[PDB]
2 protein chains.
Amino acid sequence: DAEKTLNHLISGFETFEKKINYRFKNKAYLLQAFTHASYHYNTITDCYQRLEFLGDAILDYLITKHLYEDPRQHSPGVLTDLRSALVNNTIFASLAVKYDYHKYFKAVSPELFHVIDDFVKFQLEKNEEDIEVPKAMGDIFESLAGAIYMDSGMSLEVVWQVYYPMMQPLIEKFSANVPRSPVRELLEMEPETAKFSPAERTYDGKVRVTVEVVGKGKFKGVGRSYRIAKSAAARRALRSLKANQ
Amino acid sequence: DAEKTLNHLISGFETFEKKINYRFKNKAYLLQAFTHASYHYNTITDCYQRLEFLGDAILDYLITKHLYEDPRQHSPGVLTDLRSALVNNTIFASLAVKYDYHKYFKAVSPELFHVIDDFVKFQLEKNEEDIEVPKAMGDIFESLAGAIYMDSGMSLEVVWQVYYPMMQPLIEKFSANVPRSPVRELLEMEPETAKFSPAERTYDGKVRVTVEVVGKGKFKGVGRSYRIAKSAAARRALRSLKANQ
């Protein structure tokens, strides 16, 4: 009887649904999300791989959107680096164990569980390199997102309602530590006092811009685009401001 | 006067908005999407890089969603391959030129435009290897998606309304040509006549499944998961069906 088998296999997930603050309408999707290929006791649903595939693109979008909207106004290169750093199996594995996913993971592999235990312990200590990252932990962080998406009738909004609280602190930490965009940094410091002049074309086919910072003087930047020129000029102004005479 | 400069730079985009069947509320976003780093005449908006970043994740999600929902029920490995094949700068560049994006692209690079012309010509002939792919064409296929998203008030639905007609035929072509999932293929052929038995555990810690195809006999599959076992059994049944005695 499939429902009796479901009831057996989902025993203990109550605690997990409370922890993430989401109640599954269809528990089969939650079981599927946590079912590794090796979990032969699950004779009623697919393993997590399809959900992982969907969840990967869902998280890529929600994380990308967040990065793009960040009022730090990261440059394209910084956005790219941040996306690579965050949309990432290791980062996903770290967040999975932070939020106890390993306590609900379904697999038959003593060796995998040993790797998981060591990784959980390391991450706990780290958060109060020769630790192997259990890729399945990253996998189920993704597959659960896919499961919530499916269970909620394909709602990205419901997914992010659940995932944002888990992700935002790490996203914010990474976003706060990457190099600042020199334009936004200057304007944080001198919002009405830093003024960029119109772009001018150079003999060598570049763009030159001057930023004047009232009380500090004028600083020139050149680059292969207006964006790069502004950045260059701001970086110079910032250096003078920091030097403080 | 910024609006006079906008009016000048967007001259000719009328034809493009008609072609994609989307009217921008804010033309600045359309200009930005098509503005390469080298286009120094654009002194009023950013270049396309930020939009490209956002658009990349938007298309990754919409394409992934489509692949996942395809009633061909691709296996995880096939889904992965298809995503890699489709969410791809070369594929994006080919679709951009198919839909005339190169006629509206803003750049200052005779050499780039030469590469573009050769690529347009090749693709036209192909669609009635030693052709360089102009990466900027893939870039603006992505940045325009980001621009439509922004202009429509962050609507994925409006993006896909515009993009689906451009993408679905290529997605469908790739999806139709990849290896079929043997389970779905068998069930297309024998929907009421192919029946999978319950999973059984093997001495070596695998799963074994038999599929019985009425009129043809029984075929066994073994694998490291229930999913793989079913696939294996179906592949055998298919081979017999095709042989047709």
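Sequence positions for chain B are given in Swiss-Prot numbering; the residues included correspond to 1648-1775, 1794-1910, in order.
The header says X-ray crystallography, 1.7 Å.
The backbone N, Cα and C atoms fix where each Cβ goes, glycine too.
Here's what Swiss-Prot has on this protein:
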| type | residues | note |
| --- | --- | --- |
| BINDING | B:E1699, B:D1804, B:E1807 | Mg(2+) 2 binding site |
| MUTAGEN | B:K1800 to A, R, S or T | Loss of activity |
| DOMAIN | B:1843-1908 | domain 'DRBM' |
Original post:
To the nearest whole angstrom, what is the C-alpha distance linking B:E1699 (Mg(2+) 2 binding site) and B:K1800 (mutagenesis position)?
Top reply: 12
Original post:
B:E1699 (Mg(2+) 2 binding site) has how many other Cβ neighbours within 10 Å of its own Cβ?
Top reply: 24
**OP:** Mind giving me a neighbour count for B:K1800 (mutagenesis position)? Other Cβ atoms within 10 Å of its Cβ, every protein chain shown.
**Re:** 13
Subject >> Through-space Cα separation in Å, B:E1775-B:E1794, 18-residue segment unmodelled >> reply: 18
**OP:** Do me a favour and check the Cα-Cα span between B:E1807 (Mg(2+) 2 binding site) and B:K1800 (mutagenesis position); whole Å is fine.
**Re:** 11
**OP:** Provide the three-state DSSP residue tally for the domain 'DRBM' (B:1843-1908): helix first, then strand, then coil.
**Re:** 26 helix, 19 strand, 21 coil
Original post:
Among the recorded positions (B:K1800, B:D1804, B:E1807), which are close to chain A, meaning C-beta separation under 8 angstroms?
Top reply: none
**OP:** Using the recorded Mg(2+) 2 site (B:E1699, B:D1804, B:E1807) as reference, state which further residues of the same chain have their Cβ within 8 Å of the centre of those residues' Cβ atoms, listed in sequence order.
**Re:** B:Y1695, B:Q1696, B:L1698, B:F1700, B:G1702, B:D1703, B:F1739, B:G1803, B:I1805, B:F1806, B:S1808, B:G1811
Original post:
How many neighbouring Cβ atoms, not counting its own, are there within 10 Å of the Cβ of B:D1804 (Mg(2+) 2 binding site)?
Top reply: 25
